[PDB]
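Right, one structure below, let's go through it.
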Amino acid sequence: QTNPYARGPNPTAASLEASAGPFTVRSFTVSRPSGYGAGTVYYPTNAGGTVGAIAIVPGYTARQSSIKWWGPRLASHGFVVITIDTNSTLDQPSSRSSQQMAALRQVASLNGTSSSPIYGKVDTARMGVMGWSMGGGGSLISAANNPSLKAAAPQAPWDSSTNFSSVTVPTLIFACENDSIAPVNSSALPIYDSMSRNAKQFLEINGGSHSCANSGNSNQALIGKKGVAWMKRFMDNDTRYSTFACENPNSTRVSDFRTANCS
């Protein structure tokens, strides 16, 4: 009769492009991180039911400030988000994946802790992974090793191997056209091309440097619209987002677009 995971009013193009969605957002610092360096948790106060969880990791030498804007933007549409700092700023993708999954593990334990702000707010069976550069490589390793994850959306990914043909998780890849650290022709695009068994999408930002999807970027309307809709459609099975998730935006800010196995 109804989707038990659907939350919030019917989405529109304007509402997905605004800086904030429908729910009020609060946040707190993790007092004693378990297996990673530091973490901030963003959550909705009034979503009307339990919601899925997303863990986000930055890149080599980077910290939480680079990916922070995703916290309030995703949480305000009905998600619990944890953004992390790694044990060392110089950790490699394999280690970054380990710490991303330890962060999801701790969010799950906080759901059962009555003193926590997110006590009872999380559906621990529905989780997803995001991250930038080496942390986006780490996100793909996480999905390849843990196929119960519901969604993946790395940005400017990099890894020592481009072969991710074992990934069965729905994966959205954000790429930046003018990336000189993890160039599209030698990382993001071969990574996308290796995935043969999943719903997938490739979205390359016109004229974008390596940090084209970080906090402060000038395409937050489009990037945020696509990120929220992808997570809504595949973590929540919410078919109100099916067109927003799979469609070609037909935008002057996208220089390359590709999708497979979506509808």
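What you see of chain A is 28-290, where the numbers are those given in Swiss-Prot.
Quick reminder: no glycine exception, Cβ is built from N, Cα and C everywhere.
Quick look at what Swiss-Prot annotates:
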- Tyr87, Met161, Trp185: poly(ethylene terephthalate) binding site (BINDING)
- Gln119 to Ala: Displays decreased enzymatic activity on PET bottle and on BHET (MUTAGEN)
- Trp159 to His: Displays increased enzymatic activity on PET bottle and on BHET. Exhibits improved PET and PEF degradation capacity relative to wild-type PETase; when associated with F-238 (MUTAGEN)
- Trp159 to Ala: Displays decreased enzymatic activity on PET film and on BHET (MUTAGEN)
- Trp159 to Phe: Increases activity towards 1-naphthyl butyrate (MUTAGEN)
- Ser160 to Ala: Loss of enzymatic activity on PET bottle and on BHET (MUTAGEN)
- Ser160: active site, nucleophile (ACT_SITE)
- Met161 to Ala: Displays decreased enzymatic activity on PET bottle and on BHET (MUTAGEN)
- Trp185 to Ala: Exhibits highly impaired PET degradation capacity relative to wild-type PETase. Also displays decreased enzymatic activity on BHET (MUTAGEN)
- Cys203 to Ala: Displays decreased enzymatic activity on PET film and on BHET; when associated with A-239 (MUTAGEN)
- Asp206 to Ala: Loss of enzymatic activity on PET bottle and on BHET (MUTAGEN)
- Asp206: active site, charge relay system (ACT_SITE)
- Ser214 to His: Displays increased enzymatic activity on PET bottle (MUTAGEN)
- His237 to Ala: Loss of enzymatic activity on PET bottle and on BHET (MUTAGEN)
- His237: active site, charge relay system (ACT_SITE)
- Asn241 to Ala: Displays decreased enzymatic activity on PET film and on BHET (MUTAGEN)
- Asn241 to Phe: Increases activity towards 1-naphthyl butyrate (MUTAGEN)
Those recorded positions of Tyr87, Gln119, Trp185, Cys203, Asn241 having Cα within 10 angstroms of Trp159 (mutagenesis position): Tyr87, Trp185, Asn241
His237 (mutagenesis position) versus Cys203 (mutagenesis position) - Cα distance in angstrom: 6
Cβ-centroid neighbours of poly(ethylene terephthalate) site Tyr87, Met161, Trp185, 8 Å, sequence order: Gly86, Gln119, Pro120, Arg123, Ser160, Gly162, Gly163, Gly164, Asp186, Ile208, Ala209
For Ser160 (mutagenesis position): DSSP state (helix, strand, coil): coil
Euclidean distance between Cα atoms of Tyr87 (poly(ethylene terephthalate) binding site) and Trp185 (mutagenesis position), Å: 10
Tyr87 (poly(ethylene terephthalate) binding site) and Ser160 (mutagenesis position), Cα-Cα, nearest whole angstrom: 8
Poly(ethylene terephthalate) site span - longest C-alpha distance across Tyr87, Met161, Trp185, in Å: 10
In the chain carrying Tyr87 (poly(ethylene terephthalate) binding site), residues 6 or more apart in sequence that have Cβ under 8 angstroms from it: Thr116, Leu117, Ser160, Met161
Integer Cα-Cα distance in angstrom, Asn241 (mutagenesis position) to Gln119 (mutagenesis position): 20
